[PDB]
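Engineer: Questions regarding the structure given below will be posed in turn.
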Amino acid sequence: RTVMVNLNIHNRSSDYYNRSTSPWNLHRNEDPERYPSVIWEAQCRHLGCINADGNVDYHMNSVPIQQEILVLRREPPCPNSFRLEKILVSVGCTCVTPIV
Amino acid sequence: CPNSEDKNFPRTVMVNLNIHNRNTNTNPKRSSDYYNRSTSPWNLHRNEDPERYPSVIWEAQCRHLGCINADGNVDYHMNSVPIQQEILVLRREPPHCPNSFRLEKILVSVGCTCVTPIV
Amino acid sequence: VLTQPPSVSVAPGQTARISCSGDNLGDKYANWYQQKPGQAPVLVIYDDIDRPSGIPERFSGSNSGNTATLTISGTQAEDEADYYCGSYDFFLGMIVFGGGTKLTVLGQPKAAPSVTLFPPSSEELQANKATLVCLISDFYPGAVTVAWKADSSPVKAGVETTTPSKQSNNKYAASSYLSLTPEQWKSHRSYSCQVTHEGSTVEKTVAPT
Amino acid sequence: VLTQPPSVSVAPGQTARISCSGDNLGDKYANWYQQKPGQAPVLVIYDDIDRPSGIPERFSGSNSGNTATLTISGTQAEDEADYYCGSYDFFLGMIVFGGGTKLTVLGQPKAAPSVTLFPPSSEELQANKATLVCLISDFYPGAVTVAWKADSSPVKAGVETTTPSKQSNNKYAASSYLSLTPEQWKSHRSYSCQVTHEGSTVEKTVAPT
Amino acid sequence: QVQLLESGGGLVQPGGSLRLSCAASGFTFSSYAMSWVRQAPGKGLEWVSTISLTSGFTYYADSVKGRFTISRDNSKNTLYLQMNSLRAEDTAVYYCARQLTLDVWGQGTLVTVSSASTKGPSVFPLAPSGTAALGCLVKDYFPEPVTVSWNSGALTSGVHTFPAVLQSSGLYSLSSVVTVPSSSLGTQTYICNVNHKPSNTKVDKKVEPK
Amino acid sequence: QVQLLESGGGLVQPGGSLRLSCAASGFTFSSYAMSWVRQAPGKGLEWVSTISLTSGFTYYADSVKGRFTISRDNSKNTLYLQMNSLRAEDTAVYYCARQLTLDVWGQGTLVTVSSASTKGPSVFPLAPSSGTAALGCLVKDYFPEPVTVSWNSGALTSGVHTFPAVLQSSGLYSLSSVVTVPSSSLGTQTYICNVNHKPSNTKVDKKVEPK
Ligand SMILES: [Cl-]
């Protein structure tokens, strides 16, 4: 079954996505059955990277930085219950050199 | 006991601790070599806490202030910055406290990117 | 409970700020809606700071501490409306709204009411009824009093007057009805609808055919 | 409850795989420990895939579903040991181990046992006791049979023999003790410790003098 | 272009039932959560119910729980609100809206809970007399709303339809007036089109000089 | 260097009590979680207890809950394990270890719980016989483990083989330690084995000379 878990969320704006040489878009993901209810998934804008001159350079690549996060999901309609869940999310992108 | 918990609405929730793992890309931060190949390379640093889930967290620290150019040299016209994300963690309550677990958030560095001062 | 000021006033071209407060609002996302009279609400700000496409850049939002704030820079008369904050509470599984805030833009010119008075139609009289219709529009501010007269005698019986309502051009409208019998209508040489606004009076007069 | 295979065998230079499965193992890191005879365990893989400094690159870790796997590429004879998987469970507040896996590297050269036999000491004889000591070392594989002989007659009474114990060089050692009375020891021409290993016999003899 | 259009509003007796529908167009309906929000006349917004894009998950306000049922038919791009055991407090304009952010709204539809039967209005011309005012009187109807257009909606300039008066009888009356050039009184035909849907009243009234 | 040293292990009756200590050095002790892990002879690893770096959090296996108590003294860089109501199945080598990964281990300390009494060993010389010759020492009938043997107070290590003990049916242990030395030094070099059996406070130095 379940377990009582205390909420302590209440406790005691970056523009990197635009300024990065591997810039990315933020796709809003809304889910009423999930906590957080909204997640912004990073999507790399380019295959290459932006060089010092401000142009697309294909000698390098924009790749997503990903991690596994803990998430709450609302259980079937006994209701008022949740389940722990792990998902993979993209938080941003970085510029890497090809494996050569 | 965390007195802050009094100000949480609602105070408690019922949750199934049988974790549903939807991530098939296990160890997503340490399984790739992006941290080495990036123009804003970073090191992952380990943190261990028995009273926390996840018990082990690896956090990124940028190797350089600037970013590495094509010549392999650091360029200070741009910045290596850590990408921060707020994540959910569980923590174990002290023994004299009512329940066993509490839910809260922390800020972690996932990796680093290279940013230009003005676009 | 989300709490908003009932109303804020702002000088034209200046910055308007509307607040919205509640428990853990800073832990949640705030949304802002604009509703003009007779219209459906329109989303102007979502996820605390984000602005939908089509919404003017003078609209911005923030969520600091237990307070979300809608900010309008260079406020124009067209921005007069009710503003509502809203937020989704995941653990409650509910959407909560604030009570709403009426935004007033100052410095709007005084405007005398346009008054039109209709006599009972021949159709209504054939049905053995009679209604005097006094239509009042385009006045500012939105307060008015109406007095009726049979010939030159003050009358209140049969008089029913609406509240003032906000027009789309930010001015106000109202209407007054005098219900009477066809005989009463015939027993007088005329009727008058006198509308007083900010101390000044505008009257119209109609007579039997 | 973590489950490991009791035994795994591999050819020299080949790949060894040791699995570890259990419920909910996929939501927490697994560690791997190597333990050689008479030594404390040594961490070889932690956090599923990480190698401590000093561990050869041929050791690798992986995880799939609720199964963790230790992989040794180009397995060496020095890799022979017991391997344990381990993990910490936050919710139960416990560390759990697997049952362990003994890794055997095939094709290692056969080695005949070296045998040393000691007669009862003068001191022990003065104490009205008699013990013959038969020491057996550096044999492979780890199995021997020892037979004691009074002159040429087999004696079973008073014989205590150890099980072979693996050494650092992957070879084995053992010892056997024959308890006698001073009378029995002096009433025979000699006593022998006969060790048989893989069909070949190394036998030593001692006599009262 | 994203749109939400509602149907099904009108007059219902207390304890009675009524179903609202919301037709969605210009987007992939099944990809979004949908909601109902209501607003009593002169009051603020009140959330009623929400349905997820994921089947089985519905949410309700306490004041409505057990009485209203939200549902959706993705194959028809339609959101429903089944309202049973209706009370006087349920009287309001009901809006459908998309997503938890409520980023697009329907035009709204008025639900009136009352034990009184509907009454269609009487319609009278308000004859004119360089500008002239003419109109239509829409007398004694119940309940709201009434719409008035002129020349089938072709005439919109100078048109002013006033909010209704509520008399002691419990019936409503409103007027619509249009200001036109005086010279057009002999060159243009003016017809008001009155609709009172609750009573299926539809009147086209010609408004002539004198 | 990083190091963990266990002590306090020994023979104890069933129902008896015992306190183990683990002295840490070469690292900031207070910054790490610490654990006790035990292993019965020939058996697998069994986690006993863990203490967090954070005050107030201890963890136990079900089989020792209510009987064992883990604690730490950061000022002394020492980990403790108070063991009460000991059962025969508690008999094992007890290891001290650092972090949840158990990345560094001590050498362990043997805890024996039994109604049997301690027994000091008899030490007998194993005289050389007749290149190189073989001599040794016989340490006979002791209980319990362990027994340490050195030669010439640790000066002689080359060619020294101390065999694992035998467990006799009597319940007593016996082992031998043999040294292979050149026979030309048998008349010029003196050989003494140093046998030490702590549980019975038996310390014996035995000279091994040819007869
Ligand atoms: Cl004979």
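Going by Swiss-Prot, the residues shown for chain A are 43-54, 63-127, 129-151, listed in order.
The header says X-ray crystallography, 2.2 Å.
For all residues, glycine too, the Cβ spot is worked out from N, Cα and C.
Pasting the relevant annotations from Swiss-Prot:
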{"type": "MUTAGEN", "residues": "A:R69 to A", "note": "Impairs binding to IL17RA and IL17RC"}
{"type": "MUTAGEN", "residues": "A:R78 to V", "note": "Decreases the affinity for IL17RA by 5-fold"}
{"type": "MUTAGEN", "residues": "A:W90 to V", "note": "Has no effect on the affinity for IL17RA"}
{"type": "MUTAGEN", "residues": "A:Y108 to I", "note": "Decreases the affinity for IL17RA"}
{"type": "MUTAGEN", "residues": "A:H109 to S", "note": "Decreases the affinity for IL17RA"}
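Help me see these features in their spatial surroundings.
Structural biologist: Close to A:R69 (mutagenesis position) in the fold, though at least 6 residues off in sequence, lies no residue with a CB less than 8 Å from its CB.
Residues within less than 8 Å, Cβ to Cβ, of A:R78 (mutagenesis position) and separated from it by at least 6 positions along the same chain comprise A:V88, A:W90.
Within 10 Å of the C-beta of A:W90 (mutagenesis position) we count 17 further C-beta atoms, all protein chains included. A strand conformation is recorded for A:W90 (mutagenesis position) in the three-state DSSP classification.
In the three-state DSSP scheme, A:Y108 (mutagenesis position) falls into the coil class.
Around the Cβ of A:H109 (mutagenesis position), a 10 Å sphere holds 10 further Cβ atoms from the protein chains shown.
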Engineer: Quick one: 8 residues missing from A:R54 to A:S63, so how many Å between their CAs?
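Structural biologist: In this entry the gap's Cα endpoints measure 21 Å apart.
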Engineer: If you run the three-state DSSP split on A:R78 (mutagenesis position), which class comes out?
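Structural biologist: DSSP assigns A:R78 (mutagenesis position) to strand.
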Engineer: List, in sequence order, the same-chain residues at least six positions removed whose CB sits under 8 Å from that of A:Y108 (mutagenesis position)?
Structural biologist: A:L97, A:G98
